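Please read the structure below before turning to the comments.
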Amino acid sequence: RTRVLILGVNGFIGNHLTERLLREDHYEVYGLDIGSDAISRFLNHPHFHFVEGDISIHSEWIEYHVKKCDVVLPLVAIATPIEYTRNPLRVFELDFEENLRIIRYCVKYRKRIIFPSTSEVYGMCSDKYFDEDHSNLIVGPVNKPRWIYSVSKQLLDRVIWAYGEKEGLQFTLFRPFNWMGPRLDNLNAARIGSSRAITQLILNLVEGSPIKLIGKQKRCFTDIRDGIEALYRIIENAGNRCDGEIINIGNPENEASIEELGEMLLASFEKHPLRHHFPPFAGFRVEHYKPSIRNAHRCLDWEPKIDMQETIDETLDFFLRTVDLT
């Protein structure tokens, strides 16, 4: 069966992607990380193999699994805004330099690489719907440090594209738009996956802190149920329709501003069985951004199905029931 190397498996995507692949009968999953607390349910599974490791520290050990496997999924990256501006150099070394090494192992051993790009690469693009193949990418002056993340991920994309063009690297790039659902990534985990904005809000509701509002700008959210299904089809690569493709993965109908998202969580929150176990709501303390999903349609015959309310209730519910009250 197909050997899937998941680098940074101890989190949101690794958990859902693993559960999925394992439901099928033709995948062998090699999940590499420094801890397994988040995928313990899979440790004793016959087709799962935890691999002790760290992409900043290990060189050889990782190169070896790239060669030993068929498809590689690099999920390790610092994807926390405050950090873009706080420890930018560390964000560049991990996100850019260390992943570049993995990309290179992939071209060297002729392996398929499914790389998580970012929805942030579009920047201040005026298109109502961001198009992987046509939208221009707009960022601010170099003196506006917040963009180092976006531009870094973008340069990587370009380098992957270059290897695909001049050296036969087989690949697929995916750009997830605010994925959410059960088993969210810890706010400070350097693993790509779950929307930090919504997990910060749930955190607010859980800790009794207020929801801070810049809350104007609107965003698209995607249920992990719909998102992981898409990712899974990219691994399937039916008819190889994904080779050389860049695919946005989001539900363009779930639009909502920070304040609207918050309002939605509050509602589901106030009606939740465990509501009494959480502090009273602290209150609210004072452009476009939609993805085009044509490529997803084309390459995957994919279309988001879960209704937004359903996603809101479930993500919150699972979170509340998982909270360690003691």
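We number chain A the way Swiss-Prot does; in order, the residues shown are 315-528, 531-602, 617-656.
When the header is checked for method, it gives X-ray crystallography, 2.7 Å.
Backbone N, Cα and C atoms are what each Cβ position is placed from, and that goes for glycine too.
As recorded in Swiss-Prot, the features of this protein are as follows:
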BINDING   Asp347, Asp368, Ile369  NAD(+) binding site
MUTAGEN   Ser433 to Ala  40-fold lower specific activity
MUTAGEN   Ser433 to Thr  No activity
MUTAGEN   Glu434 to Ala  100-fold lower specific activity
MUTAGEN   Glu434 to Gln  No activity
ACT_SITE  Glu434  active site, proton acceptor
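Spacing of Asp368 (NAD(+) binding site) relative to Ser433 (mutagenesis position) is 25 Å (Cα to Cα, whole number). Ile369 (NAD(+) binding site) counts 23 other C-beta atoms within 10 Å of its own C-beta, drawing on all protein chains shown. Taking all protein chains in view, 24 other C-beta atoms sit within 10 angstroms of the C-beta of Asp347 (NAD(+) binding site).
Listed in chain order, the extra residues whose Cβ falls within 8 Å of the Cβ center of the NAD(+) site residues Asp347, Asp368, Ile369 are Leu321, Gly322, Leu346, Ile348, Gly367, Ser370, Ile371, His372, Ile376, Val390. Of all residue pairs in the NAD(+)-binding list (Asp347, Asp368, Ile369), the one with the greatest Cα separation is 9 Å apart. Separating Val602 and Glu617 are 14 residues for which the deposited structure gives no model; the Cα atoms of the pair are 18 angstrom apart. DSSP gives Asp368 (NAD(+) binding site) a coil state; it is part of no helix or strand.
Note on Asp368 (NAD(+) binding site): other Cβ atoms within 10 Å of its Cβ, all shown chains, come to 15. DSSP assigns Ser433 (mutagenesis position) to a helix.
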